Amino acid sequence: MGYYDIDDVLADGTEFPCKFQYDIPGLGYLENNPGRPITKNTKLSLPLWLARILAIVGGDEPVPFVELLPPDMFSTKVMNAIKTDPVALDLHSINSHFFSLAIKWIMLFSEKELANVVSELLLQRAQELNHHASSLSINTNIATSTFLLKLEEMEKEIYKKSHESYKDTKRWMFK
Amino acid sequence: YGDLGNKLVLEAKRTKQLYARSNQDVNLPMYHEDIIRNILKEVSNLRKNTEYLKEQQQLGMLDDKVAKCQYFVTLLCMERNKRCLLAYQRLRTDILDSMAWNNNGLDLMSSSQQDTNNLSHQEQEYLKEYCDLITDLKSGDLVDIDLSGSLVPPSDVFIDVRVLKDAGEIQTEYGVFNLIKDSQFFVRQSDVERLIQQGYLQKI
Amino acid sequence: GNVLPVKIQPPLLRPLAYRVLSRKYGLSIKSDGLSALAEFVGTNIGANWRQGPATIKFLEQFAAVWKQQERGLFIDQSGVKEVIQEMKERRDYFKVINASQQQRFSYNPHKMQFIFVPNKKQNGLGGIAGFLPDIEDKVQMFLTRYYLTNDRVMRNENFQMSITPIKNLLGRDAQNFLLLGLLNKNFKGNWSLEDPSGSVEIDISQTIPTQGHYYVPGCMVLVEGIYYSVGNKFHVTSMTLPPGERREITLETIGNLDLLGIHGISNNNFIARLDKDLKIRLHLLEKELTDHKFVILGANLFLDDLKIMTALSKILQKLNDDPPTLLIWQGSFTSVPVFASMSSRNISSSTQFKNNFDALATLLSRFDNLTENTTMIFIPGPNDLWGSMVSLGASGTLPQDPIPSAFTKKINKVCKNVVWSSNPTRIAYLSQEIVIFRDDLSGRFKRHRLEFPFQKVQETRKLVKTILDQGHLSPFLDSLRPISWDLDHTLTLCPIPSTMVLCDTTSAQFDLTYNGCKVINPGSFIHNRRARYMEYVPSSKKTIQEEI
Amino acid sequence: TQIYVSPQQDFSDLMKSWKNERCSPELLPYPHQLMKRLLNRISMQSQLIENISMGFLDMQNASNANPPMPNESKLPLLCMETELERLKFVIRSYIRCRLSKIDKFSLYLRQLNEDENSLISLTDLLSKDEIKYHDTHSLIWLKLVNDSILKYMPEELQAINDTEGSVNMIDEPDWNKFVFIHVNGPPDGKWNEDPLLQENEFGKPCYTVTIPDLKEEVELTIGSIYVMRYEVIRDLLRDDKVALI
Amino acid sequence: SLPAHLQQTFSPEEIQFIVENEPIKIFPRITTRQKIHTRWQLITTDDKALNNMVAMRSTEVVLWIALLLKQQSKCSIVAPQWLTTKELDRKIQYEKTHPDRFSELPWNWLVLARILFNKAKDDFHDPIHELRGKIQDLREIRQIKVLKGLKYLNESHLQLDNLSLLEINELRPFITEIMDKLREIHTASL
């Protein structure tokens, strides 16, 4: 949680499905005809940076104005996919802010069943990241590139840092 | 509504990658104050709208729940706009200070970017103030040690130096070096690092 | 050296100089710097090589003076000059400049910033022909003017409705719009508006213009109307010149750029700005300003007739007791244009022109206080030597050449401070910008007023409003007043001057002020058996006097 | 420190402090006395080398006489000057690292300083030049950001130290960051008089630390490198029990 | 210093410096015993050995002084007990016979080796290529053991009893970031 961090600011911008648990006249002006109010139980795709607050304010039965539905990224389908084989999964395709979004979602809703699986996922991916980082040139196969293009954005900085560390050590060793 | 702000923030990320790939402060790009003032005028619109809505809320014909939800939505919009703008500005200031710290605080316009026109006026006066602080810092208790010197540990005393640009002759302590074009020197390491940073010497 | 200088051995002083100039501040001491320091430690022999603080503080003052000039990595033969500066650091500061030496600055529409342009003389050879502008200059001159006007209009508070480029008017009809551009006559002979995008036609049958402006071809105008695709007529219903801006607001957009650089200048390598000494010089100008008065005379003081000479002699008789700071003579100095003489029997017109100024040198001999204490300024008139040679007294090129040296070989020797400049000339005071421009205005704007189908102090109000809102000295096309391709920037009113010396022989005297600037309207030097001239107090006050 | 056994002990302490500060995620206090001694040492050594060099130079330039014998003349002063350059490099790196650290956490330490209940005072952690650096830099940055953006902000949220709403904007140091340590043991040569160390099978004196989040106890023995979070290890580090790598 | 996050780890140059800041034994060629001359009188080293040396007698000086004298002809570096075949053989045997414990080897492993091989090529008793090959074998074996051990990464702590300097330096960022992310996940879950 850093105010001046670019990736967190970008990740706050993703849209999450949610429903109007409460009915408010005069709303929806910013999306549709302003004169027509929004009726109850209306599904919307609101950004995280406001959906996080509007679901906790209550306002007032001090129920919040909005009720947030389970997003499609966190689905039984994806859970099975990540559990069966994580090393070859193109998690980049599902979302490009997966890990920070997962942290925020698990922080909002404590769920012991996601922490362990996500931890195991990234732990298993770390070994292959190290494997590829150690390898250096001295004629190139498709496996390395097709792996590197599946990564999450937050793993790229670890990959680059490790690669630079190994390259610098090799350069110093051989002169 | 603040999606436009993301367009700014995303752009900033690219600039950081420009820093990352190069690993050297150089050629800082042109600012984006146009989108910034677009956000400023839209946030002025938001502020005047919020003030008006508070006016009608105090007037008595406006629903309390509507007033409060409008107020929260507008406040969140302002918060995100401010966050985006300061996120851009902090990175700009950081890279500016990084650039200013290593060139001995003299801005070196004679020989990075040439025009420095890609920086706002406020940024340029901030750069001048930071150069002032950089000059001030080494003038106090640490006068014997140049804080803007090298950072590579001294590993050897005598190195070969090959000339890169032509000049006349330059004095040193107990001697004088004539910078004839394209010659080689066998000199002490701790004498020519200043020239090397200036770009007048090559082949360390 | 000192009273007892001792010649040094350079090796032993080498460490003292090298340490200070290569470890704390500075870099790359040359041999010239070391020899200079040898001489100037000869000037500081007092207990030196055993006395630290004095030489060290002189060296740090040296550094504090040297490091503000460029980057100064090497010490060339200027070092003695900065040492003379050191000696001297232990009314001036005003400059007069002509349109020939004004710095060139382009304007870029894609970067919204002024760009320095190198002068052809400084970098080029200039020994054969360097004053000839290039072909694309006339292509880009109107582009530059339009870009500046567009920026000025769009900076307005009211406009944040938006105008539409001309070419984007093809696909719509029966809709109101707003647009601006050059106003002229098409090849066919109809009224048209031209824009970098394109051009359209104008319907005038029901136009209601904003009064107080001289709607003239060649002037930026704001047009509100309804397009009609049945023909190509943009039916106009309202029309007004764009509004103007004061000096400070236009300046702050570029902070305080060094356009008329006297303290410092910008060039290709770097851009410079300054506001610290502006308030100091303003405070300096606020005092003893009444002592530094400058007086101007009327227009067209012909030095051939006896009456003008007698009146001038009386003026100088009154003036010699109290010489002013600046004296300006404007208008032609000969009542007949000089040109080819087909007869050799009589005096050549060029020789007569030379003779007329010679008598003026003689008349200067009896007013020595004026010749000794007041500088002199001469501004060419419409039918002087170079112009009348091809213009024969009619209007010609505006960036007019100065008076030739060959015909002024005695005035320069009698007086001690005489400067000849172009017809548009700019002087730089401590905190004031003054421009002087001599030509005919009221007749020109009266004869070319646009016609609309449907107490003399109002005319000058209209003239001033038009010339200040347009922001260009010559709001006329190339048909009327041909302008040199590159020097057009001199006629631009970018950051408008503090005071304008607008002399028009066809207009009555006026002292109006508007939009942060004030304008003075001197008349002819003589009128109705009387002669007059005016003086302006730097405290924004004017006086008029008549001496017949 | 209170007194020096030898300047080499001072050098070792300086190097250990530099290593500790380089990897620490939190701004550590300021060892005034060490650099107080070291700057005087550097000045005196520089004066000596300059004096002897000037003596050689002026005896050489007053008359041709005899050039200095190449043996026992060049190499000693060469060693002095290269050692001085090395020490200057080390001190420069330390100072620049501290400057960057105080660059990062400026607002947090400022807001901590004004706290009356906070027993830690800004005077001890920083030198005077560092204090002026912090305050001037903070004012300059605040002026820049106020002119550029905050001038247009509404009255509600113009302050850049707000700690309410959604996101706080004060960057506390991460006390939980994992760091590499080396258990050096007690600085005493007895290395057995601490009231903290215990013993296990085959002797192996050890310290027992506890993690509250995991509710565990971790054993640390002498001569073993561990990877432990920074929070549980501040006291051992400040007592010179363990040295970071 | 920041210079692109150089404020978190050590560059190889700094490692080489901090290793050459260590004492070593020397076999001098010249004598500078005092007349019973210039005082060494350094500030970070006991000058007594420097002042009190005599030719063909063993004494201890810091590494970089020995290197500087080796650049001249006043030096003869004495290699440690590692740099010989019969010790490296028992070392590699120890690694082979114990597949879980890194062998006992100091922090300056392989760095003194690189420096001595680069500079003191001639003073050895053993051929250089044999020693270089055996050192390469040790490097490969320890690299394999490191990869084997890295499989399990607890979120609490870890023990790496016998890693040398460069081996820790190269691996620091990846390991640190992985455990930081794991700790963040666990703490957020509670």
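Just so it is clear, chain D uses Swiss-Prot numbers, and the residues here are 50-294, in order.
Using the three backbone atoms N, Cα and C, a Cβ is placed for every residue, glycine included.
Listed features, source Swiss-Prot:
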type    : residues    : note
MUTAGEN : D:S66 to P  : In sld5-8; temperature-sensitive mutant; in association with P-21. Defective in DNA replication
MUTAGEN : D:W67 to R  : In sld5-12; temperature-sensitive mutant. Defective in DNA replication
MUTAGEN : D:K150 to E : In sld5-2; temperature-sensitive mutant. Defective in DNA replication
MUTAGEN : D:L293 to P : In sld5-13; temperature-sensitive mutant. Defective in DNA replication
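Annotated features, which come from Swiss-Prot, shown on the structure.
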residue: D:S66; record: mutagenesis position; CB count, 10 Å: 17
residue: D:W67; record: mutagenesis position; CB count, 10 Å: 17
residue: D:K150; record: mutagenesis position; CB count, 10 Å: 21
residue: D:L293; record: mutagenesis position; CB count, 10 Å: 17
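For D:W67 (mutagenesis position) paired with D:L293 (mutagenesis position), the C-alpha to C-alpha distance reads 10 Å.
Here the CA atom of D:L293 (mutagenesis position) lies 10 Å from the CA atom of D:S66 (mutagenesis position). Secondary structure from DSSP puts D:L293 (mutagenesis position) in a beta strand. Mapped onto three states, the DSSP output places D:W67 (mutagenesis position) in helix. Residue pair D:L293 (mutagenesis position) / D:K150 (mutagenesis position) shows a Cα separation of 18 Å.
In the three-state DSSP scheme, D:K150 (mutagenesis position) is classed as helix.
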